[PDB]
Number of protein chains: 4
Amino acid sequence: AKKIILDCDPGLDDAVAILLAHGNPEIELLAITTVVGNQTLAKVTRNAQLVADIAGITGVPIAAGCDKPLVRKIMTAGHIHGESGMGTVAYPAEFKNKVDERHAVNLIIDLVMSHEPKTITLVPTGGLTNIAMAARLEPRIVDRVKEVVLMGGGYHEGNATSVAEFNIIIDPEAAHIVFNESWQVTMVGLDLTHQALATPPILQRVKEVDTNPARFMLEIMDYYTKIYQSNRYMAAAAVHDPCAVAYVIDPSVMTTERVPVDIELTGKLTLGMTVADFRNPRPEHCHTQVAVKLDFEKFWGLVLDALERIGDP
Amino acid sequence: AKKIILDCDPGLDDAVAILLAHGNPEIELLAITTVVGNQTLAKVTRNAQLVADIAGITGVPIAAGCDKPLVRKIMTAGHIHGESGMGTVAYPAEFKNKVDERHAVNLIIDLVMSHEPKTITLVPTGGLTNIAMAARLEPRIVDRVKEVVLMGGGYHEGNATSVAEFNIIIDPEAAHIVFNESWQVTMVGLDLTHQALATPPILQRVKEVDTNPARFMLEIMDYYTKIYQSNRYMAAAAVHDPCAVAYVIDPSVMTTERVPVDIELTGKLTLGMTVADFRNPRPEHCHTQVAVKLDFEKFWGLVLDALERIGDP
Amino acid sequence: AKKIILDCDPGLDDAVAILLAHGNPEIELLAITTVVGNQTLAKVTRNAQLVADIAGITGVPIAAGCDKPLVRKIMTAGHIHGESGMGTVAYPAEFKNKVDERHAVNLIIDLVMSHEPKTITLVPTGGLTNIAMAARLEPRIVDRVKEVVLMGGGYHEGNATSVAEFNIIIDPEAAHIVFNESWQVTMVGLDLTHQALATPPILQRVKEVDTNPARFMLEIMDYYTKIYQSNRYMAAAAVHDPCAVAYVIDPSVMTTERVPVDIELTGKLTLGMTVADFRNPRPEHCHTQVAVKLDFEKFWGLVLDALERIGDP
Amino acid sequence: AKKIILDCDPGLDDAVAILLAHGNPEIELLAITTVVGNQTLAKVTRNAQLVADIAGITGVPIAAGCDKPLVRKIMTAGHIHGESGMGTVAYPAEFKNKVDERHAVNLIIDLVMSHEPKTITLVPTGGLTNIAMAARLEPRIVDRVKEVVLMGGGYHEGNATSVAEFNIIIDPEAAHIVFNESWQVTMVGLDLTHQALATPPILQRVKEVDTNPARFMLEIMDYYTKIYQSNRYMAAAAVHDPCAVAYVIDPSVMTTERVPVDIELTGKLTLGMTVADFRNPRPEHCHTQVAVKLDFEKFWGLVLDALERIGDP
Ligand SMILES: Nc1ccc([C@@H]2N[C@H](CO)[C@@H](O)[C@H]2O)cc1
Ligand SMILES: Nc1ccc([C@@H]2N[C@H](CO)[C@@H](O)[C@H]2O)cc1
Ligand SMILES: Nc1ccc([C@@H]2N[C@H](CO)[C@@H](O)[C@H]2O)cc1
Ligand SMILES: Nc1ccc([C@@H]2N[C@H](CO)[C@@H](O)[C@H]2O)cc1
Ligand SMILES: [Ca+2]
Ligand SMILES: [Ca+2]
Ligand SMILES: [Ca+2]
Ligand SMILES: [Ca+2]
């Protein structure tokens with residue numbers, strides 16, 4: 001029912017976002033496009049094929065996009081997602097799903113221009129390089145897109161730096177382009193995603209689904225959990241990306257606040273920060289909004305329900 | 001018992017900080033030094049004499065300091081404190097208290113070098129210009145000062161801009177100097193001070209003290225209240241400065257968190273922000289700390305108690 | 001013999017660069033692509049059609065490109081080239097030359113990928129937005145391009161600001177992208193172009209060609225001259241753009257120095273400056289080089305010779 | 001006849017500036033104050049005593065100043081002036097000249113406030129830290145000072161970086177303070193000082209003076225020459241500092257241009273650059289001017305003449 005384009009950089013959590021987008025009956029996945037981020041474009045694209053195979057996805061093109069940030073030098077997060085970007089999974093000899101011939105930037109422009117206006121929503125869960133290129137190359141897509149729901153940012157938290165979130169800092173100028181176009185933007189930041197904890201009970205409910213995709217998720221969630229407990233301290237791992245897809249499925253999974261948000265491009269300490277203006281006489285008629293509280297039970301409900309529907313292909 | 005130097009820029013709330021510092025039996029006021037900020041150095045200095053007269057202070061030198069920020073152009077806040085900086089009070093023909101001969105920067109260096117090590121705590125409630133100059137002119141004072149407790153900043157709130165607080169933004173390089181010296185710094189920021197609301201009950205308890213200093217405070221608190229309800233929206237006015245003195249009197253009036261804090265000097269959107277790093281594996285052995293929650297009843301208790309002791313000189 | 005793609009923003013001097021590129025027998029013009037700059041993309045594209053008509057060009061596609069800088073806000077130079085961007089010329093009811101269907105960015109990628117390696121040289125004489133987009137969208141073109149010869153910058157002079165040249169400052173990030181790719185870049189900056197003065201003798205030699213294209217050039221050169229004598233003071237006008245094409249025709253028209261050049265993105269006073277490092281132990285194996293001295297007679301010789309060959313179509 | 005305060009950081013060339021200031025009959029040296037720069041404050045101060053002793057100076061106070069830049073971290077040039085800062089000279093067991101008790105910042109303010117207006121000219125040949133502190137601590141000195149003639153900067157050359165000169169970059173905010181006060185500033189930059197070469201003929205004329213001060217200069221000039229020929233390539237060494245004193249003695253030793261000059265504080269490539277605006281409709285009524293061409297013979301004449309007058313004390 002809801003057509004989306006999932007632009008991601010398959011690392012541990014992006015994989016869960018793909019499973020959720022596939023398994024849920026409310027989402028119609030038009031394409032999976034990749035960008036540099038968690039790992040280099042090549043690795044990330046190979047990972048998208050791997051999970052698309054595991055979940056038995058067919059009829060959905062997987063197109064690679066930009067292999068470098070717009071202006072800045074490449075910066076990846078291999079210390080979180082392993083060298084492969086997919087933690088510790090072994091790849092098949094051959095993938096059933098092949099990388100499309102078109103450049104993700106062209107495919108996105110193609111899909112948006114060929115479909116009826118306001119029917120596609122973009123869901124970026126990686127750096128915003130491909131979305132910004134597309135918006136600049138064919139500005140007509142900004143008024144046709146239904147809305148953009150991205151995982152990135154943090155109005156009061158950061159991870160890459162004390163105040164900046166990874167997806168935004170790896171390409172601040174692309175983020176600046178996206179947040180400043182007139183389309184509707186929902187920022188599902190760390191403020192929210194730090195609530196999407198994969199606790200023991202949840203992992204247990206997952207193990208009980210007892211299917212191949214489920215054993216896969218259990219395996220990567222395990223690796224992800226080991227990293228978070230050590231590296232960037234938390235009792236459990238936060239699985240960010242699925243939260244951006246969950247909001248498209250059912251907006252009631254989270255509360256949102258409508259506030260102005262811009263991107264810092266020159267600060268020495270604040271480079272890459274999503275600056276939100278919460279001072280009250282609030283704007284009214286503001287094209288951006290941030291996510292605040294997550295309905296933990298409903299969120300995990302949607303994931304498990306998706307895992308069950310995918311079954312064992 | 002606790003010797004302090006109060007460096008301020010007498011506007012509405014700085015006045016209350018002076019009354020509290022004078023009236024409380026726990027504080028020994030060595031000097032009141034002034035800086036540009038709420039108004040121009042001249043106005044602010046005249047204001048410090050006015051309240052020093054009203055509270056009947058004697059034996060305490062009032063020394064003017066820097067009339068301009070270290071590098072940036074002058075920026076004042078006359079729209080909040082009126083043209084006089086002291087809102088709407090009429091000045092006497094002659095002041096009993098006279099402005100000292102020495103420059104505040106020299107007086108501060110003098111007091112610190114002549115007293116025993118670790119016995120004086122600096123309490124800046126204005127721009128940090130004089131403190132920075134002093135520390136650069138005689139670096140020996142940083143190891144002798146007991147600690148610095150300033151009113152300024154905001155780890156998650158701002159007023160001058162969406163993320164920056166007035167005292168820090170009027171002279172970012174001075175703030176950068178102060179936060180980076182090795183002395184202990186307690187930042188009593190907007191996060192805390194926005195809790196020190198002067199509500200009707202409080203103003204009523206004040207009117208009942210029925211003394212001249214009290215009528216004075218009631219008068220300025222009134223003007224301050226009119227501005228906050230209009231200009232920078234809030235139901236009541238937040239009286240910031242006294243909070244910095246209250247912490248010196250009794251540290252239990254507020255909770256504090258020990259985290260790294262630095263000042264942004266080049267950001268376009270974030271100039272002057274006090275960037276705090278709350279990401280956990282927290283530092284341990286960190287010379288800065290921010291104030292979080294205020295004990296509202298104890299705070300106002302201290303103020304009224306001081307108003308009563310000052311009496312009617 | 002020398003295949004080029006002229007990327008420009010038709011204003012007064014870009015027009016002369018087109019005439020020279022068309023009339024000279026050494027240049028083979030594959031396409032004329034436009035960008036925002038002197039005027040808005042629409043105006044500039046209409047202007048390119050106007051001069052293509054006047055010079056009787058046929059068989060050469062004119063494709064429009066980016067209508068906005070990559071990240072910054074649009075900035076034009078209508079005070080130098082008039083509102084139309086073409087000073088004071090009247091446009092025809094219909095143009096014989098039509099704007100191509102393809103986006104300049106796609107056309108450039110097309111031409112370069114379809115021709116033999118190292119046979120096309122890019123000649124940008126406007127902001128660098130289209131060249132940067134193309135290099136990011138299809139990175140394979142940077143190794144296939146023969147070299148890039150652009151009019152822009154100034155190692156010791158500026159015009160838009162005290163140290164920055166218009167073409168670079170209207171899109172600093174695009175310029176940063178171009179100067180940092182590994183292809184060979186020849187910067188024909190203001191240091192050189194300020195020598196290409198259109199003095200009375202030259203204008204007289206032009207009037208004598210007595211053809212339509214020549215009367216056209218005479219007309220616009222006139223307006224250009226009036227502006228330079230008033231606005232940005234000089235005895236005569238400097239016609240910048242043709243110098244970039246002249247270097248492709250005969251490199252001996254100017255001397256060049258091989259030195260490192262980078263673009264300043266964050267300076268307050270120096271935004272957009274082309275910083276060149278002339279300190280000696282010079283690099284050796286440096287992909288950029290700046291133009292220094294112009295052979296004035298040979299330069300104008302090439303222009304007049306081209307005007308004569310175009311004749312009167 | 002011309003009273004000056006020489007603020008310097010005795011390294012090889014600062015020493016020659018002291019000899020020239022002492023030996024020339026036109027200069028009346030009120031004091032020699034030191035700052036961090038070529039070496040740490042301690043070393044540089046010890047060096048000033050060494051040369052004051054060798055030249056037999058008496059009746060002139062030597063006062064130390066700031067040991068750190070205003071905001072940035074300390075940066076010295078020991079690779080040019082050796083570890084001692086004075087290249088390779090051995091120090092005496094005891095110095096006849098003792099370091100004054102007052103801080104240079106206070107001494108400078110003292111001298112200027114106690115003498116008649118417009119009779120003292122400041123001659124900084126090191127980082128501008130002390131001059132900026134003094135102008136901020138007592139703003140009354142800027143209108144009393146006759147003018148400031150400093151060695152530093154470069155409108156078209158740099159040494160520390162491709163576009164910035166050492167003295168300015170070690171403390172950009174101090175420089176920004178000095179160039180922005182209303183006093184007259186003459187900038188004797190690298191553009192000029194690179195002409196003051198100490199060629200074999202000159203060194204020979206010096207050896208012939210055959211006195212102790214002369215043998216000293218010959219010794220340090222030798223070391224300085226070895227460094228310049230290797231490190232920062234040039235056929236001979238450029239002795240910068242004396243050029244600033246020569247201009248005070250006889251302004252005709254060099255040509256100057258009156259143009260606006262400001263300091264870049266945020267650029268990534270251009271930090272510390274003295275940006276001069278040579279675009280013409282030149283200001284008229286401009287408090288800054290840069291030095292252009294040096295009268296080589298007259299310059300070295302003044303130095304040798306001073307060496308002869310000092311004789312052999
Ligand atoms: N430590 C860490 C670094 C990168 C990411 C990625 N960036 C976003 C959260 O910062 C998500 O899209 C996630 O894939 C997550 C954890
Ligand atoms: N709007 C407003 C502006 C300035 C201040 C001053 N700055 C600090 C709070 O921002 C306090 O010291 C206070 O005196 C308070 C209100
Ligand atoms: N004043 C002025 C402004 C813009 C330009 C354009 N920019 C470059 C020179 O700055 C050329 O390409 C020219 O078309 C020329 C004059
Ligand atoms: N390489 C080098 C570095 C520092 C200096 C000092 N800085 C100024 C020239 O840059 C002079 O005052 C000189 O003392 C000279 C040479
Ligand atoms: Ca991701
Ligand atoms: Ca205050
Ligand atoms: Ca042009
Ligand atoms: Ca020096």
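FYI, residue positions are counted from 1 along the chain as it appears here.
Method of determination (from the header): X-ray crystallography, 2.3 Å.
For all residues, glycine too, the Cβ spot is worked out from N, Cα and C.
Swiss-Prot has this to say about the protein:
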| type | residues | note |
| --- | --- | --- |
| ACT_SITE | D:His240 | active site, proton donor |
| BINDING | D:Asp9, D:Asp14, D:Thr125, D:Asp241 | Ca(2+) binding site |
| BINDING | D:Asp13, D:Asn159, D:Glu165, D:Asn167 | substrate binding site |
| MUTAGEN | D:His240 to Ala (Swiss-Prot position 241) | Loss of activity |
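Feature annotations (Swiss-Prot) mapped to structure.
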residue	record	Cβ contacts under 8 Å, 6 or more apart
D:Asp9	Ca(2+) binding site	D:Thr34, D:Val35, D:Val36, D:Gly37, D:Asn38, D:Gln39, D:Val44, D:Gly85, D:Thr125, D:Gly126, D:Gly127
D:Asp13	substrate binding site	D:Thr125, D:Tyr224, D:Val239, D:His240, D:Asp241, D:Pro242
D:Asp14	Ca(2+) binding site	D:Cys8, D:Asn38, D:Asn47, D:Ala48, D:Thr125, D:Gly126, D:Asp241
D:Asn159	substrate binding site	D:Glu165, D:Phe166, D:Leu190, D:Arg232
D:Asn167	substrate binding site	D:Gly37, D:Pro124, D:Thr125, D:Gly126, D:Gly127, D:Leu128, D:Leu150, D:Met151, D:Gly152, D:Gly153, D:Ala175
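For the recorded Ca(2+) site, residues D:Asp9, D:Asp14, D:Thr125, D:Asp241 set the reference point as the centre of their Cβ atoms, and the other residues of that chain within 8 Å of it by Cβ are D:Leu6, D:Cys8, D:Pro10, D:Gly11, D:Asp13, D:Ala17, D:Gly37, D:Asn38, D:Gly126, D:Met151, D:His240. Using a 10 Å Cβ-Cβ cutoff, D:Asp241 (Ca(2+) binding site) registers 32 neighbours. There are 28 other CB atoms within 10 A of the CB of D:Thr125 (Ca(2+) binding site), with all protein chains counted.
Taking a Cβ distance under 6 Å to any atom of ligand 8 as the criterion, the recorded positions D:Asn159, D:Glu165, D:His240 reduce to none.
Note on D:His240 (mutagenesis position): other Cβ atoms within 10 Å of its Cβ, all shown chains, come to 26. Take the mean position of the Cβ atoms of D:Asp13, D:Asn159, D:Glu165, D:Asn167, the recorded substrate site; other residues of that chain with a Cβ within 8 Å of it are D:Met151, D:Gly152, D:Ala160, D:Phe166, D:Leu190, D:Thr193, D:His240. In this structure, D:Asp14 (Ca(2+) binding site) is part of a helix by DSSP. Site extent for substrate: among the recorded binding residues D:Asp13, D:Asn159, D:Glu165, D:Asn167, the largest C-alpha separation is 15 Å.
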